[PDB]
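Visitor: My questions will all concern the structure given below.
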Amino acid sequence: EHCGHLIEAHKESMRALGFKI
Amino acid sequence: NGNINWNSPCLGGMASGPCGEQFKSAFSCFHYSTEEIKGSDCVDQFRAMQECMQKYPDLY
């Protein structure tokens, strides 16, 4: 299998929260 | 508990480094919750993960 099936959502949720809070 | 098991590929690569515990603490605080959004009740852990990883680009 590939590496990191939730990993774009990890990076992009911490970025989105990085803008929002 | 309900814990992650941190051997999972590329998630383990964020559950590591200077800020590894901020990933442990953020993603466990979220997995304990499952409200609606990643860490809707936990934002200080994810904020600490930003506040930590904003120091360190590719360092670990």
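We number chain B the same way Swiss-Prot does; the residues here are 46-105, in that order.
Determined via solution NMR.
Note: Cβ is positioned from N, Cα and C throughout, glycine not excepted.
According to Swiss-Prot, the experimentally introduced change B:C55 to S is described as follows: Does not strongly affect import and stability of CHCHD4 in mitochondria; when associated with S-53. Nearly abolishes disulfide exchange with substrate proteins. Abolishes interaction with COA7. According to Swiss-Prot, the domain 'CHCH' annotation covers B:61-105. Quoting Swiss-Prot on the mutagenesis of B:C64 to S: Affects import and stability of CHCHD4 in mitochondria; when associated with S-74. Quoting Swiss-Prot on the mutagenesis of B:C74 to S: Affects import and stability of CHCHD4 in mitochondria; when associated with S-64. No effect on interaction with AIFM1. Under the heading of mutagenesis, Swiss-Prot lists B:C87 to S and annotates it as follows: Strongly affects import and stability of CHCHD4 in mitochondria; when associated with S-97. No effect on interaction with AIFM1. Among the sequence features in Swiss-Prot, the mutagenesis site B:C97 to S is noted as follows: Strongly affects import and stability of CHCHD4 in mitochondria; when associated with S-87. No effect on interaction with AIFM1.
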Visitor: Listed in sequence order, which of the mutagenesis positions B:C55, B:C64, B:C74, B:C87, B:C97 sit with a CB under 8 A of chain A?
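Guide: Out of B:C55, B:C64, B:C74, B:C87, B:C97, B:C55 lie under 8 Å of chain A.
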Visitor: Just counting, how many other CB atoms are there within 10 A of the CB of B:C55 (mutagenesis position)?
Guide: 16
Visitor: List nothing but the one residue from B:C64, B:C74, B:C87 whose Cβ has the fewest other Cβ atoms within 10 Å; the candidates are the mutagenesis positions.
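Guide: So among B:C64, B:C74, B:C87, the mutagenesis positions given, the one with the fewest Cβ atoms within 10 Å is B:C74.
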Visitor: Distance check, please: Cα of B:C87 (mutagenesis position) against Cα of B:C74 (mutagenesis position), rounded to an integer number of angstrom.
Guide: 6
Visitor: Determine the Cβ neighbour count for B:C97 (mutagenesis position): the number of other Cβ atoms within 10 Å of its Cβ.
Guide: 16
Visitor: Using C-alpha atoms only, work out the spacing between B:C74 (mutagenesis position) and B:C64 (mutagenesis position) and round it to an integer in Å.
Guide: 15
Visitor: Could you tell me the C-alpha distance between B:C55 (mutagenesis position) and B:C97 (mutagenesis position) in angstrom, no decimals?
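Guide: Here the two Cα atoms are 18 Å apart.
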Visitor: Cα of B:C64 (mutagenesis position) to Cα of B:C97 (mutagenesis position): how many Å, rounded?
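Guide: A Cα-Cα distance of 6 Å.
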